[PDB]
Amino acid sequence: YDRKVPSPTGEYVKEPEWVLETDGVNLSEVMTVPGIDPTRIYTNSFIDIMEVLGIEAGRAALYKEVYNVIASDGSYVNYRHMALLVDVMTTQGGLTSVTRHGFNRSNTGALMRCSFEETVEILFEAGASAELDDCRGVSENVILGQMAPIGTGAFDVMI
Amino acid sequence: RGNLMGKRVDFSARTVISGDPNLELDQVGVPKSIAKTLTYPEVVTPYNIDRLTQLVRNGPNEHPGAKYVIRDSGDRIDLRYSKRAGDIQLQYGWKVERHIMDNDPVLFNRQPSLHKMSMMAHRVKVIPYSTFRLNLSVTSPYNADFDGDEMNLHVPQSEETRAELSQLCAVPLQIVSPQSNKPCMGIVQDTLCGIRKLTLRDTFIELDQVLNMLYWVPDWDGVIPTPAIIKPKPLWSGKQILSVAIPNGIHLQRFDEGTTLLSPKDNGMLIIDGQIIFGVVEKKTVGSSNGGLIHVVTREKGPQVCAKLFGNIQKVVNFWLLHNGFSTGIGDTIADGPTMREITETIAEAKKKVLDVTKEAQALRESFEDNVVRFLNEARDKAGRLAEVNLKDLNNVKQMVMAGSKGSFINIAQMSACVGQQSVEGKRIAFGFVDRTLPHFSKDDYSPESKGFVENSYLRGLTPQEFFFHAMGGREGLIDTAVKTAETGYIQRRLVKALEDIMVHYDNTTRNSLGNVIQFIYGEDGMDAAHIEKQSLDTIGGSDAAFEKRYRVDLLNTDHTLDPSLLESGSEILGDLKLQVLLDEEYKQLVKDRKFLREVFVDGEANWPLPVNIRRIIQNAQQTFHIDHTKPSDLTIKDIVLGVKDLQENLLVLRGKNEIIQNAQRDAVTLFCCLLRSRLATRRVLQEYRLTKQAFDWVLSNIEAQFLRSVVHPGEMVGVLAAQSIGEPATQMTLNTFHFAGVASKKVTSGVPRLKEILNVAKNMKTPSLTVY
Amino acid sequence: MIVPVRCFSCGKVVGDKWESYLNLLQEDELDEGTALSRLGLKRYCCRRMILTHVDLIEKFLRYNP
Amino acid sequence: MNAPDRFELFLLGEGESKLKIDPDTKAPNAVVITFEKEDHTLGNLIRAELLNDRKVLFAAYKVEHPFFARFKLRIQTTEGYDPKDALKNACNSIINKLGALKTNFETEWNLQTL
Amino acid sequence: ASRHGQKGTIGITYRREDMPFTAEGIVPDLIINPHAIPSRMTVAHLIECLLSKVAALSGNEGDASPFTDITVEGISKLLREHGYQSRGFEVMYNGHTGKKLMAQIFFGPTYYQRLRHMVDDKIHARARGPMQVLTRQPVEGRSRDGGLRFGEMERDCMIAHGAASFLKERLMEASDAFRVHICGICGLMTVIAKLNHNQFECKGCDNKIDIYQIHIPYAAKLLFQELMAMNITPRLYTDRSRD
Amino acid sequence: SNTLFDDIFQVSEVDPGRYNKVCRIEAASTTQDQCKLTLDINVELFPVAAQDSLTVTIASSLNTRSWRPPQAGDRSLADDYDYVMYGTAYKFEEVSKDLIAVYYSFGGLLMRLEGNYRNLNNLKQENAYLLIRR
Amino acid sequence: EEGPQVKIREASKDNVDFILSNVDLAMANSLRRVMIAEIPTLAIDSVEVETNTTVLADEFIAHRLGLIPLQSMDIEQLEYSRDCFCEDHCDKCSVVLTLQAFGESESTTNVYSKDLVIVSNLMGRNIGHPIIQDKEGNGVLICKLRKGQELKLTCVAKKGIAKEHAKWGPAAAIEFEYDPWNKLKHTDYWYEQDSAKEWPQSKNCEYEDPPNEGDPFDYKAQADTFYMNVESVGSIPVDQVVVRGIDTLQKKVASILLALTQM
Amino acid sequence: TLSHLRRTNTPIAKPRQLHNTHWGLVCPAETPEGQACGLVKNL
Amino acid sequence: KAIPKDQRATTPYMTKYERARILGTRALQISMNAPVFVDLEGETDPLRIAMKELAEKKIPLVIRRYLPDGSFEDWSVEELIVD
Amino acid sequence: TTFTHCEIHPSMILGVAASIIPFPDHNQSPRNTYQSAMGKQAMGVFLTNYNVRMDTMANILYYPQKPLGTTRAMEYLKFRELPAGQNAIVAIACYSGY
RNA sequence: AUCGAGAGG
Ligand SMILES: Nc1ncnc2c1ncn2[C@@H]1O[C@H](COP(=O)(O)OP(=O)(O)OP(=O)(O)O)[C@@H](O)[C@H]1O
Ligand SMILES: [Mg+2]
Ligand SMILES: [Zn+2]
Ligand SMILES: [Zn+2]
Ligand SMILES: [Zn+2]
């Protein structure tokens, strides 16, 4: 590979380096092999980055993997959207999948969670557990036909 | 999911759409029959008694009229059965459901609604045809054609709702997209193919046509420009009268590989004070480009101005193309004889090269088909390039490629040189039979012709084997349009439902519906995604000596000394230890910024998206306040150094007397401060940009004002915007691929199933890999 | 169906040149091009009107009602 | 269904005038005249003769929409020259030229008799 | 549409005077955009047009069988003999000013087909027509004078714009919007609202004082009634107990 | 209102690059040593060959408002010349210690002039009437 | 005379090939547009079907009848339906025709435009006659009848112009050309290897001197000579077609002048 | 009418593909595109 | 509860959502025969009078910006800066 | 040299709807599929006895015309006797932007 | 109403 290294005169020079790539991940064992750089090893398996380096490094690896797919052809998407997507998947301390198993099992009101998947099971569980819905979400205000706390409706106008 | 989250609504219409160059960007042509069906309940006021009662007496038959008169009690007086005159005189507080009239905000939509630009507020214009006529520039956000497409129209039924439609969902307000911080609307089709032919050095226009074109500009001020050529014959260049459409005060400089002040090949672009100095206007300038004319006129001035600019350009260019013409025929695909044999050779040797490769084959693995497929693709591309280069400038398909209106290089290659290699599911044609692809080939045959290489072009015609191989390759382009579209719509639905409740609150933090803090400031800087441009940080790159010569000023030694010609007091600057103390602290700050930026950006990339464009403000200050370079400046060193420091304390993103919010503010506007110090250094403001005191104050005021406009507005539904901006490129990237029918695009075959892994945090990766250094 | 009267492209009458066209084709044994030129149809917009026409009326005339 | 009547291309309305003359404030001594139930047949012809007048500084016509049979003609003349007089002179010149062409064609056809 | 997937719709119908014409008076029956072909790569359209021009002029019948030895160079050598440009281009004049066009227009006969899709059979508009009996929402279908579905994706798009009154109006004023009386204690839709007497009663908790009215979609009311019929209590409360 | 730069140039090269009616000529001043010109010329109206001599004059005025068609009676300026163009200056470069260069754009046709001190009356004004005499 | 000049180089009963001179392009284009569009003609407008046993639809036959060219030499004497104080039918604003056909013969019986019969009073006007140009004497093939099939139609023909419907247009095709050589450079020729050998030389090139070889471009020259060839469907004679086109253009200009004077 | 009389339906990706063995037995071009692409064939 | 007039830590600039909601509410109120506080002159469209009132800062409404914890800040329309 | 069979004609691999396309080998395959889909929606004379059948939604073109460019397979498909289109005069031009 | 088919972007 070619790496842009700052030359002693201050310029950036594409110096060449030898980089090894394996078929299979054993990060927790390869990282301790002498002769390699432990601070630059990388994996496309962001799950193994979290289990060895932490949730924050898992967040960085998740963003890198998302970027390598969204912006591979040459397409460009602003950093804010991918950053928010990666943050939502990681604010709970682990990789929260975008699936009925991962993000639909939160403390959110049952009316928002029943509109995505497993509607009747979610409603049954809410009834059994006597869950109280605060009606602060968007789906909850859509079902009730009220002005949701969305932009232009996220505030009150008095006289 | 079928009756509550999505319902069927009243006051809606659906009709086939068609184009109309004589309609404004924000206008939509409503058929008269539809306008007489959809209605809006207008409350009678002292300011509209006469008009409302005249509409009532018109009845529900004549188009300007009404269909009902709702009273205060709630009873409705139908104007088709019951009486509609006499004591029908309206009283205050009554409602009169009128017909839709001109200049009415109406929501206008096309399915699928993959992003917020697929649903925008238009302005009604009653028309005499059953078609939703619309502007040709607004078709890009809708992804709309006029070959059978139908669209939906929703009518607001209140006064608050009309205001919401006309102040948030209006078409001019949606010109610049928050997805890729670039315009989503630009000049398209004919107008893009004429804009370059009108703006060639070879185009001249006589007086009679210039008068008509000038009259076709609705905002023309009535002043005939002086012709470019005067004595032998009065002739106006195309750039002269096209610049009438460009608003005054717009500056835009573009320099391509071949662009010079003289731009021999008319490369790049230079617009000074709304006048095209040089350069052919094409997709890079007047299209949906990152830093083109639309972005400058939208960011500067106003979106409405930009909306007017769309129509002003379109009318002139369409009138010019009406009296010029443009066609396409067989002879546009025929290549020169001597340039055809070369193409054949360009194929033949490559084919024989593949032969050599198969000799390496004999002595899972793959690494052969992969390399053979790559060689064949490269052969097709080089043959197409050899064909396109030797196509004359008057060739009609070449002009379409040059303008960027439609067509591309691959189209030239396939219609003139060779169709290329046909691949299905990412691999070349497999052996459906035993050891062969078709019964007309012998077994154990691995020649490129035997496995789906189409050596012929569309002009020459495809042989039956190549015809069948092309059909096999092109069927995959229809399967992923009807089968694999559902696998990327589920992705977007999951993304939307995951980020449905995410929004920015009034404390500038991004929170869930439970109040959980997703981000303490949206996007880690709190800036709207539509107010951002790609800008270069000058401190990060370059040599140490170059950086020093750029930003180092020494008032004591001759090594790096300010020229006294630059500054009026530049005679007594020498010495003055206090000024050197004030001047070397900024150099230390620049050095710290250089090392910090090199830490942040390891690869040293300098072009990053930042909110406020500073080069544009410098240019506007230079042109607005006419600056003569042969004159000393008026800026004291204490004003240039302390001006930026004072400005840095006015770039407020977060407000709070505590220390946590103050630290968050310092962290937020940090890289933008590095850019600001890189652009407003003493040497730059004195030598490179010979600014004055008035110009410097104007620049600082504009930077402060524009920075405070880029901060996100609390109430933004960030999560829905982020979810759409991720799945929309994937959904539109698929549902295509019938346009090329055989080319290998891994991102539609192996790209989206990888997104299916990340989103679901797939436990098992199709192909895990470890990279060690 | 019967005979294309006039000419969409221009407006020349070609509805009275069908029986003459058939007689030229059969009785005079001329080919289509010479028969079309001998009928005064110079422009190829008129020429296609008589050249490409299916006289389905005869078939509709073979039913009892 | 929604197609307009085809006699609306050349029949005036109830309170519709053939010419609507409005002064223009963009340039001195300029005027805009809207011709109703007209086409390019009589807009280009008038513009060509207006441009042949040495006391006309600007003359240009346009049809804003092909759906509607009308066109706007802007005329700006030298100070002291009424644009209405310019339009009258152009119309008179067109009439004289057409009469001369009629007489010449009639003479040529009479001589053409075999 | 032609015989090559080159579909389109009529955008305008110019008369014969406004249409461009060639030096011999031929006026096109149809005008198509040059931008249609370079991306669609329908070279067969142009070859068919050239062959049709040659066949019309010569009087023969063009042979367009797929895998034959007929080549564009052979058709061109036949069109030139008739007195036309070998590539089908023809000098056409503008119909408005009568002036020549700097670009010669590809001109010729092409076989076009009319499809079953016409606007008079697609145009629709609804102004509060018939509604369903179950959900009390607008009925489905153009033939039933029904309304268009404001699906979930459209709702998400309206959420992205940050318009909250339009979404509610599309969900309440445009559809459903049936008010229901709610007891202030049990929170269910049990209040026996006897109007014309100004008396509201809630048997089962003897509440005749704490009664409110709420404007909710009829679909929401039917959802709550189905949940009640499934042994679930979706108690709607007006005030907030926990902040 | 008066001339700004009058000189005589001998043309050395005419470049018909990709354009049928426009050619980029390069010329060297006959009288003064360091003065060169690079100008786009409409060949159809004013054909220019190699080794031609052209008198170039910067009128900047012919003695703001809408252009008026020429009429019989007046003489103004540009009556003894053969080719007249009107354009805007857009760049003033410093080539060397004793060299300056001015760039003009006559509607899209670009001109570059170089000199030492003869380019002193040239100011960054749209007033520039390039007059060329055979 | 003084301005425009004409030279009739070919004259037949259906085509006139002439050469206009000393005119601008706008006048010639306006003249040809008027000849195509705004010269009045008589054509069938209202068809009442009393009996139709034929295999053709009533409105099909009505459309075919509307396209039949009818004599319109004295069209100037009739009044428009909109301007006539009359009803759907009259004698000074319309012409009444009657078609009665019966398939008595064993073989197919052809119904021609020759079978149309004028019923109303012409009042001594050379108008309202089906036009016969075929040498066999038969007009346009209206329809065909097998046996026992009957057609009974009453047609009302009214004055109109080609703008309202193309059935009122008596100009089949008006060839219009100018500058056979590309002297004025109003057209940039498309070529592959040579531009002079790939574009056929038009016939009108025999009437102009070739543009020499290296003469300088003449930028002061305009289009003056126009080669026109006017055809006619048959309703109005070709010389009358062109004369009435000029008269109609003059009437339009005079109407604008009169409106200006009245205002 | 002829296409309808010579149609074939597969009651059910790999199945929605033009196999090499469809040469001369099933039309490579004629197939629906209304989510039944490849499943419905024509002789 | 309610943040006092001082210690308010929110943007004094009017967000587009706030501006649109204010314009819509004022337009709806004007159409319901509410006292206009500005000389409306030729304007008749209630949205036009609402815009004219906003330009002169005569709209008597007030925005209650709700923080995530439930507390709110009251910003007068006159007090807010409109750009 | 070991050929065991020969094909009657390579063009006999297409179907009923795809045998109407002229020069289908000079065309992109999705375009051929699109025409095959749209060839069944073209309006023409579906039957000679349309005037005897009481069938819903019968569409009959006034003046069907045989194509000027015909494939050799059209003879067996009876397309020159029951055509479903007309020979328009098409110009490829950016005339007015409509 | 249900069910199913076919068809358009
Ligand atoms: N299965 C589908 N799901 C969602 N949208 C679809 C689907 N099929 C078609 N569309 C819509 O129809 C459009 C496809 O247009 P169309 O089928 O006319 O092809 P095209 O891309 O316009 O190219 P061409 O007109 O040359 O075929 C898309 O933009 C898409 O929005
Ligand atoms: Mg289908
Ligand atoms: Zn014809
Ligand atoms: Zn109760
Ligand atoms: Zn009468």
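Chain G residue numbers are taken from Swiss-Prot; in order, the displayed residues are 3-265.
Recorded method for this deposit: electron microscopy, 3.0 Å.
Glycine residues also receive a Cβ, built from the backbone N, Cα and C atoms like all the rest.
There are 15 other Cβ atoms within 10 Å of the Cβ belonging to G:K9 (mutagenesis position). Secondary structure at G:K9 (mutagenesis position), as computed by DSSP, is strand. The mutagenesis experiment G:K9 to E is recorded by Swiss-Prot, whose note states: Transcript termination readthrough.
Sequence-distant neighbours of G:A30 (variant position) (same chain, 6+ apart, CB under 8 A from its CB) are G:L22, G:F178, G:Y180, G:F228, G:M230. What Swiss-Prot says about the natural variant G:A30 to D is this: In mutant RPB3-1.
The Zn(2+) binding site annotation in Swiss-Prot covers G:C86, G:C88, G:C92, G:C95. DSSP assigns G:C86 (Zn(2+) binding site) to coil in the three-state reduction, placing it in neither a helix nor a strand. Note: G:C86 (Zn(2+) binding site) has non-local neighbours G:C92, G:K94, G:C95, i.e. same-chain residues 6+ apart with C-beta under 8 A of its own C-beta.
Apart from G:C86, G:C88, G:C92, G:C95, the residues listed for Zn(2+), the same chain places the Cβ atoms of G:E81, G:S83, G:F87, G:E89, G:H91, G:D93, G:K94, G:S96 within 8 Å of the centroid of those Cβ atoms. Counting only the Cα atoms, the space from G:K9 (mutagenesis position) to G:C88 (Zn(2+) binding site) is about 45 angstrom.
The binding-site residues considered are G:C88, G:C92, G:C95; of these, G:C88 has the fewest other C-beta atoms within 10 angstroms of its C-beta. Using a Cβ-Cβ cut-off of under 8 Å to chain D, the recorded positions G:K9, G:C88, G:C92 reduce to G:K9. DSSP assigns G:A30 (variant position) to a helix.
Contacting chain E by the Cβ rule (under 8 Å between Cβ atoms), the recorded positions G:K9, G:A30, G:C88 reduce to G:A30.
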